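**Student:** Here's a structure for you.
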Amino acid sequence: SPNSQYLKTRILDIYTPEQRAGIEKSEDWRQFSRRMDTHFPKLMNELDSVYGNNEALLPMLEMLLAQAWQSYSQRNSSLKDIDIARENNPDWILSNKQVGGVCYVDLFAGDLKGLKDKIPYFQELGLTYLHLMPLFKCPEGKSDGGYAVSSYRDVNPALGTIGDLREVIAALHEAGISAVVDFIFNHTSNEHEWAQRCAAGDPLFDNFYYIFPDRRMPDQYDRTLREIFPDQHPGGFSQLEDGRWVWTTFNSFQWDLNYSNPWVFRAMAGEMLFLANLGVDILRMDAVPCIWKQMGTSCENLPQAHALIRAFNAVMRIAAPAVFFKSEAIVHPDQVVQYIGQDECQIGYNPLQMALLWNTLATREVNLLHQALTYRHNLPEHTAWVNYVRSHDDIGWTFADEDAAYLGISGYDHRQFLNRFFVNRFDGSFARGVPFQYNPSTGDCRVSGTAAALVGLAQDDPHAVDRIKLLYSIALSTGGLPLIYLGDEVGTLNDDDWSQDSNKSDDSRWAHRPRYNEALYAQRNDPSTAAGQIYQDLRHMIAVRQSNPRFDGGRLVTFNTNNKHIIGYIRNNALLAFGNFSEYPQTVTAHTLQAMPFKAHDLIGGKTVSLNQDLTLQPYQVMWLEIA
């Protein structure tokens, strides 16, 4: 294997001797050179573990490093300052100062210029982080809401231009907001140039995707493949018009990229550098589990998939140190946590906490949540969860069957109940959700619907507003970077138009993808409306989280409340949080509270609380008690 020093001399070979001497003394070069020395051994090792003695590895690698140099040389100085800042501040992601939001540009604000106009509102709300949903060119009509990319460079013209995007990013930065975008690196749309050319047999795009002559290997693979959109097609494969079969983990119009081809890595790394130089702070690594395939396995979470991501990480450490990764792994909790690492994805979605928030509202019993917060919350240094309540996607019940078994819960039966409950097919349910991808062969089903629809706000359940506050309180205080699905903060309901729209009707996720509700946002400063109650409560919790250092970091220790309905945990040995998941008053006893200080201030209600006597929480009440 070649070394950093050797490879740097060859990067410099593009320059004439005179030009070369100038480059070698430049500040950009010395920074690049230093970072090469620190981070290149990781890159080489990770790529070696995947590609081994592959003839194309060394030529690919030199090509990639030449690009890395050109990209960093072109990188704006403002971004270079952030590179240095985060390089020396790895835990910026763990600060209680951070509160994130997510929205679709078109649904929330029409276009990119419109989103820019909404930035003062994001400041009002206190956001330091904004995820904008897929922005780039996609086929018309069905495109998995932008997740089938036809071009990584051309902005969706209904959103605006690449120029509008730069303005947006610069304005976010000016407002002290990090820009967060999707890195859709597992698959492209079938109308992407690479896809067309690969299928047409253009030798330049040989082995860019997984194309088979017939069903022989697909049938073999499908033996161990989990079905993601079983409504759309069975197994992992779709048929071309010429009779061949292609790997399509998601929709038929999403073709999986072939990472067993090193040229695919290089291609996507080039795309990553492009996004980096737009000033993107965090890349959402879409569908991380799927980037490696192997016969007889689930083709998810394979070691090579982890290595490739660690290789991408090293490319950023070299050529755009500011750029951090957010892992999307909606999988078994044992698998979820493995993507999270300083050298892998510094942050990642926390589906376990999210799913269990909803579970607990349904069952009124904190057992599963308590278990998760006890044994699966704490993370390695310099990493953090992204804690969320809702997202653009359905809710999956991705808790561990093995964990549930310890509690005498059958995962299968439990998911049956949760699915019935949240789609309003269980007696007395407050939830108004919609099924998503019910799979007759497995009994699996997921749930669509907005946070407000799922807590009972559509029918004016008098408990709805408090339920929203409770769920968000937990995402805001457990430790990690909290993410608000924008619209939730004013109690936005389902889009009921989705089901009769032929572009959307086979995808119930559109139920929870409504447009900016003008009427609700106009009500946000009125405490007699649901919109205003929700907004005020959330804004207060955000204000508390950001100003109070007791929320800092990602670590917690759970507190045994001795009440099956009340969750308890401690932050920094100074903040004691209680959340009542029962719709009735629930008590933490004086006996349970003996070790606590006599009095403690509650940050939620703003009152002093007596802890040397029984503590009764009202239905869905949250308390944030300063115990030190």
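If you go along the chain as it appears here, the first residue is 1 and each next one adds 1.
Quick check of the header: X-ray crystallography, 2.2 Å.
Quick reminder: no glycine exception, Cβ is built from N, Cα and C everywhere.
Straight from Swiss-Prot, here's the annotation block:
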BINDING   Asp144, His187, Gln254, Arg284, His392, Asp393, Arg509  substrate binding site
MUTAGEN   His187 to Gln (Swiss-Prot position 195)  98% reduction of activity
MUTAGEN   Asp286 to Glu or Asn (Swiss-Prot position 294)  Complete loss of activity
ACT_SITE  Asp286  active site, nucleophile
MUTAGEN   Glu300 to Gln (Swiss-Prot position 308)  No effect
MUTAGEN   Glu328 to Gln (Swiss-Prot position 336)  Complete loss of activity
ACT_SITE  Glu328  active site, proton donor
MUTAGEN   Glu344 to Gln (Swiss-Prot position 352)  30% reduction of activity
MUTAGEN   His392 to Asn (Swiss-Prot position 400)  97% reduction of activity
MUTAGEN   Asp393 to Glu (Swiss-Prot position 401)  Almost complete loss of activity
**Student:** Between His187 (mutagenesis position) and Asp286 (mutagenesis position), how many Å separate their Cα atoms?
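**Tutor:** Just about 9 Å between their Cα atoms.
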**Student:** What is the separation, in Å, between the Cα atoms of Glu300 (mutagenesis position) and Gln254 (substrate binding site)?
**Tutor:** 17
**Student:** Give the residue from the recorded positions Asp144, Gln254, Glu344, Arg509 that has the most other Cβ atoms within 10 Å of its Cβ, counting over every protein chain displayed.
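**Tutor:** By the 10 Å Cβ neighbour count, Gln254 comes out on top.
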**Student:** Nearest to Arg284 (substrate binding site) by Cα, among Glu328, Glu344, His392, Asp393 (mutagenesis positions)?
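**Tutor:** Its closest listed neighbour, by Cα, is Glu328.
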**Student:** Among the mutagenesis positions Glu328, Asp393, which residue has its Cβ surrounded by the fewest other Cβ atoms within 10 Å?
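**Tutor:** So among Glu328, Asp393, the mutagenesis positions given, the one with the fewest Cβ atoms within 10 Å is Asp393.
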**Student:** Using all protein chains in view, find how many other C-beta atoms are within 10 Å of the C-beta of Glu300 (mutagenesis position).
**Tutor:** 21
**Student:** I need the CA-to-CA distance for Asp144 (substrate binding site) versus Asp393 (mutagenesis position), whole Å please.
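**Tutor:** A Cα-Cα distance of 11 Å.
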**Student:** Between the Cα atoms of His392 (mutagenesis position) and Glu328 (mutagenesis position), what distance do you get, rounded to the nearest Å?
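**Tutor:** Each residue's Cα considered, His392 (mutagenesis position) and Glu328 (mutagenesis position) end up 13 Å apart.
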**Student:** Nearest to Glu328 (mutagenesis position) by Cα distance: which of the recorded positions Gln254, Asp286, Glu344, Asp393 is it?
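**Tutor:** Out of the listed candidates, the nearest Cα belongs to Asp286.
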